[PDB]
Amino acid sequence: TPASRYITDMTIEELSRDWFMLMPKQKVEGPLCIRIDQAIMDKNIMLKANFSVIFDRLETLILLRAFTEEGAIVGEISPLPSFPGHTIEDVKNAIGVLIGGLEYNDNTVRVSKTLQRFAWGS
């Protein structure tokens, strides 16, 4: 994928930032791992991702992280090193799950423009 078809919602700093869940919960969703800090409640959350795109759709997810208005990371969808590969359907499965889990904790969740355009959104 040419840097032309690489979407980067997050900076290098954001991608690699260390973050700790106060009330960890994780889940393997097929070839993906979903992490949510359950201590996070009643907040507006924005999902941001870096992924490749082809034929007008997300092709391969590098990383997705959920940010609070203040810019703290409180959630994540990441590929499992072992499972080789994933589809956009895997990524969308994982996004619905992450959104559900965050809403369980009274959060309001939005996705980035690029996520909306390339994966999430009918």
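What you see of chain A is 84-205, where the numbers are those given in Swiss-Prot.
Heads up, the Cβ atoms here are built off N, Cα and C, so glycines get one too.
According to Swiss-Prot, the mutagenesis experiment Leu141 to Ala carries this note: No effect on nuclear mRNA export inhibition. Under the three-state DSSP scheme, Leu141 (mutagenesis position) falls in the strand class.
Quoted from Swiss-Prot, the note attached to the mutagenesis of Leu144 to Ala states: Complete loss of nuclear mRNA export inhibition. Sequence-distant contacts (6 or more apart, same chain, Cβ under 8 Å) of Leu144 (mutagenesis position) comprise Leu115, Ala132, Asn133, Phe134, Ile160, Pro162, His169, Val174.
Here the residue is the original one, while Swiss-Prot reports the published mutagenesis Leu146 to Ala with the comment Complete loss of nuclear mRNA export inhibition. Taking Cβ-Cβ distances under 8 Å and a sequence separation of 6 or more, the neighbours of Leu146 (mutagenesis position) in its chain are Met93, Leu98, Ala132, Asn133, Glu159, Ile160, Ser161, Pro162.
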Cβ contacts of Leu141 (mutagenesis position) (under 8 Å, same chain, 6 or more positions away): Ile90, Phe134, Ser135, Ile171, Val174, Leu198, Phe201, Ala202
